[PDB]
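Below is one structure, written out as structure tokens; the observations come after it.
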Amino acid sequence: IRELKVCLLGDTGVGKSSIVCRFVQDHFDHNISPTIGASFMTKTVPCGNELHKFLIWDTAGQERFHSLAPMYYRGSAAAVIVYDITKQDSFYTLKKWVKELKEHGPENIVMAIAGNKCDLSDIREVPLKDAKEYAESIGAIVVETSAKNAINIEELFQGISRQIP
Ligand SMILES: Nc1nc2c(ncn2[C@@H]2O[C@H](COP(=O)(O)OP(=O)(O)NP(=O)(O)O)[C@@H](O)[C@H]2O)c(=O)[nH]1
Ligand SMILES: [Mg+2]
């Protein structure tokens, strides 16, 4: 068993809790309420010839909670930074989280970007190519996901697993 601390960063409403909830519980609630404080969940996944037990810290995205964020991301093997493909604002917040992360988190932290709500493509505001370049220009992976339709949730975490010895 290889314990991996992962933290979720992103603006409110982007789907951080929905992603974890899909990953861990294989469940989606359209009426999932916001997170107050933080939420911890865990899932063990076989990767190569070793087990990866993800210790997932799903942080509350709301403004009043930013002041509590360094507590969860410090000591993290990886950080999942989530935007909402349907709101471009959520994509600039992603950049502000990346910055804080390169300044206050582990020197060697795995960066993964999730372009959540990809099922709402008919209202897309963030092209995949723009997110792919940004990810490449920061040594991060990018996957467009949908917690709703279970698209690339498992793959998002296979992305983290792949970038570790
Ligand atoms: N269509 C669609 N809706 C989604 C998807 N993921 C999340 N949502 C919806 O988006 C809303 C916010 O989801 P949530 O997971 O709470 O986001 P959050 O970033 O965790 N919220 P908070 O930051 O306040 O804790 C909810 O209504 C949720 O059902 C998705 O892939 N597709
Ligand atoms: Mg939440």
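The numbering of chain A matches Swiss-Prot: 4-168, in order.
Cβ atoms here come from the backbone N, Cα and C positions, even for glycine.
According to Swiss-Prot, the protein has these features:
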BINDING   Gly16, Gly18, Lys19, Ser20, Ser21, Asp32, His33, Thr38, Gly64, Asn119, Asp122, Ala150, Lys151  GTP binding site
BINDING   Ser20, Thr38  Mg(2+) binding site
MUTAGEN   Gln65 to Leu  No change in GTPase activity
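The binding-site residues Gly16, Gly64 differ in how many other CB atoms lie within 10 Å of their CB, and the one with the most is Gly64. By the rule that a residue counts when its Cβ sits under 6 Å from some atom of ligand 2, the binding-site residues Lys19, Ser20, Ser21 yield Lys19, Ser20. Note: the CA-CA distance between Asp122 (GTP binding site) and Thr38 (Mg(2+) binding site) rounds to 23 Å. Of all the binding-site residues listed here (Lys19, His33, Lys151), the one with the fewest other CB atoms within 10 A of its own CB is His33. When the alpha carbons of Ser21 (GTP binding site) and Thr38 (Mg(2+) binding site) are compared, the span between them is 11 angstrom. Just so you know, of the recorded positions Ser20, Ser21, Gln65, the Cβ with the fewest other Cβ atoms around it within 10 Å is the one at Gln65. Site extent for GTP: among the recorded binding residues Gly16, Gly18, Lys19, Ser20, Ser21, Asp32, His33, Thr38, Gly64, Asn119, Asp122, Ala150, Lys151, the largest C-alpha separation is 23 Å. For the recorded positions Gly64, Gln65, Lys151, a Cα-Cα cutoff of 10 angstroms around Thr38 (Mg(2+) binding site) retains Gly64, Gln65.
For the pair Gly64 (GTP binding site) and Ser20 (Mg(2+) binding site), the Cα-Cα distance reads 10 Å. Cα of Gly16 (GTP binding site) to Cα of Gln65 (mutagenesis position): a span of 9 Å. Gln65 (mutagenesis position) falls outside any helix or strand according to DSSP and counts as coil. Between the C-alpha atoms of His33 (GTP binding site) and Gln65 (mutagenesis position), the distance comes to 18 Å.
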